[PDB]
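These notes are about the structure you will find just below.
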Amino acid sequence: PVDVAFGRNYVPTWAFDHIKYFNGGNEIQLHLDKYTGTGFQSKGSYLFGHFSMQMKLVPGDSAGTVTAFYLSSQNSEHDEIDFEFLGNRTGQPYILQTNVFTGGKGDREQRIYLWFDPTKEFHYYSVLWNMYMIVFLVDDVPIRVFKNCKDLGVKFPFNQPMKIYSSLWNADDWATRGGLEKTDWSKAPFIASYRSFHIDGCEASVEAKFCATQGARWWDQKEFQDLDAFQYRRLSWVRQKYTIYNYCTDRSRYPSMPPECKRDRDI
Ligand SMILES: *[C@@H]1O[C@H](CO)[C@@H](O[C@@H]2O[C@H](CO)[C@@H](O[C@@H]3O[C@H](CO)[C@@H](O)[C@H](O)[C@@H]3O)[C@H](O)[C@H]2NC(C)=O)[C@H](O)[C@H]1NC(C)=O
């Protein structure tokens, strides 16, 4: 991933004065207070690609805040690929929640702890999205895989171009300890920081709805049909030691296991 300026790829969409630009827009901060959070979105829409952001999360007390970095399409029956960082009281750990929506249906939450303090330094958070799979990455570690299993009747984000979004907002009702820890507004502003702003994708308008170089990009090559054995072992380590909630192994909500699990090694 190569670092460009914010304004090359992104525009603010709410509370313009709550986004602070540093070094020509090579670093930005989103601020949240009791009146408003803020958010931004990509200028373009994409069908497949590699999307990456360096982020450094809200330090100190971040209880009740959610910082989200996600791709979403725009019509009804929407597709969406989500990172949501759920903050905590001081000295208590963030959760990284992921989710995938297909045809308007989500409910595929997974939640992990991280193997570093996400407030102390910038780390990469990335999505690789091709016709074969979606991989969520934290730096070079795969934390989740969602495979294209249309052959088993399961939906996959396949023909709806998506924009990239990010935002910082309060979510008192559910973010921290299921909603027990409320935001301490005397500790505002809550500040999330961003760099890199990397977009390498198939540009495909909401109107035209397709990209001319499709099937021929570097992420369409055979090396990217699956993770290799080393990447799968990293993933299983995330699964075994860092995972606190997984919809795949949740048999109370999902009596009939999600067809994708065995392929994705979420089991
Ligand atoms: C914010 O910090 C709190 C701690 O202050 C975190 O809450 C803790 O979450 C862990 C992981 O879910 C819980 O531990 C687990 O409990 C289950 C049984 O309930 C057990 O099977 C596991 O082996 C493990 O012990 C822990 O009980 C819980 N503690 C409290 C006080 O609620 C929380 O995850 C942090 N993150 C957020 C965003 O809330």
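The numbers used for chain A are those of Swiss-Prot, and the residues that appear cover 28-294, in sequence.
Method of determination (from the header): X-ray crystallography, 2.1 Å.
Heads up, the Cβ atoms here are built off N, Cα and C, so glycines get one too.
The following features are taken from Swiss-Prot:
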{"type": "ACT_SITE", "residues": "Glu107", "note": "active site, nucleophile"}
{"type": "ACT_SITE", "residues": "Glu111", "note": "active site, proton donor"}
{"type": "BINDING", "residues": "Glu111, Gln124, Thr125, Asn126, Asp134, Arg135, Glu136, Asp200, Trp201, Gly205, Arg280", "note": "xyloglucan binding site"}
{"type": "MUTAGEN", "residues": "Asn115 to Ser", "note": "No effect on catalytic activity. No significant differences in reaction kinetics compared to wild-type enzyme"}
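Between the C-alpha atoms of the residue listed as 'active site, nucleophile' and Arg280 (xyloglucan binding site), the distance comes to 21 Å.
On the backbone, the CA of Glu111 (active site, proton donor) and the CA of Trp201 (xyloglucan binding site) stand 12 Å apart. Proximity of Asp134 (xyloglucan binding site) to non-local residues of its own chain (separation of 6 or more, Cβ distance below 8 Å) is seen for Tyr274, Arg280, given in sequence order. Screening the recorded positions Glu107, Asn115, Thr125 for a C-beta under 6 A from any atom of ligand 1 leaves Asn115. Max Cα-Cα distance over the annotated xyloglucan binders (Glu111, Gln124, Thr125, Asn126, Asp134, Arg135, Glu136, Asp200, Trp201, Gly205, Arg280) is 21 Å. Using Cα positions, the member of the binding-site residues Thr125, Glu136, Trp201 nearest to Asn115 (mutagenesis position) is identified as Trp201.
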